[PDB]
Amino acid sequence: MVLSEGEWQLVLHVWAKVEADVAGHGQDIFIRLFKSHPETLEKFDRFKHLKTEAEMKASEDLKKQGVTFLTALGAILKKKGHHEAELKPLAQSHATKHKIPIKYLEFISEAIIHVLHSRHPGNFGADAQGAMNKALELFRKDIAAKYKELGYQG
Ligand code: HEM
């Protein structure tokens, strides 16, 4: 698939707003993911013991991981589809070390969309959401293909 420059513009415009508060958006997205799909929290050995949203908001480790996650995603989106080099180490660790199924990448995409819709309504109208969804589908398609080459493809 290929996004048009106009679609990338819509994606990078709202992303510029997300970058004004990287740690806060990282926390919001992880919490949304963990509340909606509790099974995903089991993948994080460091903090899978957290029981409530209050504990999640208070976790320094969760916040740190949120920033690491968002910074990596931001670097990929800024490549505008030319993310082959960035995808390699990411695909290898999530398939072989962490064992993250493609379905979990769909769940986090949903959480990213929920959070941007709540925090940035004016810059996240129907067209902008369509463009963000297209960018995330592209990322998922490419990483799934990479998983397959690596021997995981789940
Ligand atoms: C847009 C998708 C994602 C991006 C860009 C991303 C990015 C990262 C980055 C950069 C790291 C640290 C380096 C590494 O281990 O590769 C990481 C670690 C990890 N990620 Fe992700 N990730 C994504 C999705 C997920 C999802 C959906 C899950 C789980 C349900 C997950 C679970 C983990 C785990 C368990 C680690 C290890 C954390 C630790 O070191 O304690 N990732 N991810």
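Going from the start of the chain as shown, residues are counted 1 onward.
For this deposited structure, the header notes the method as X-ray crystallography, 1.9 Å.
The backbone N, Cα and C atoms fix where each Cβ goes, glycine too.
Here Swiss-Prot flags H94 as heme b binding site. Cβ neighbour count for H94 (heme b binding site) (all protein chains, 10 Å cutoff from its Cβ): 21. Classification of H94 (heme b binding site) by DSSP places it within a helix.
Among the natural variants in Swiss-Prot is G122 to A, noted as: In metmyoglobin. Note: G122 (variant position) has no non-local neighbours, i.e. no same-chain residues 6+ apart with C-beta under 8 A of its own C-beta.
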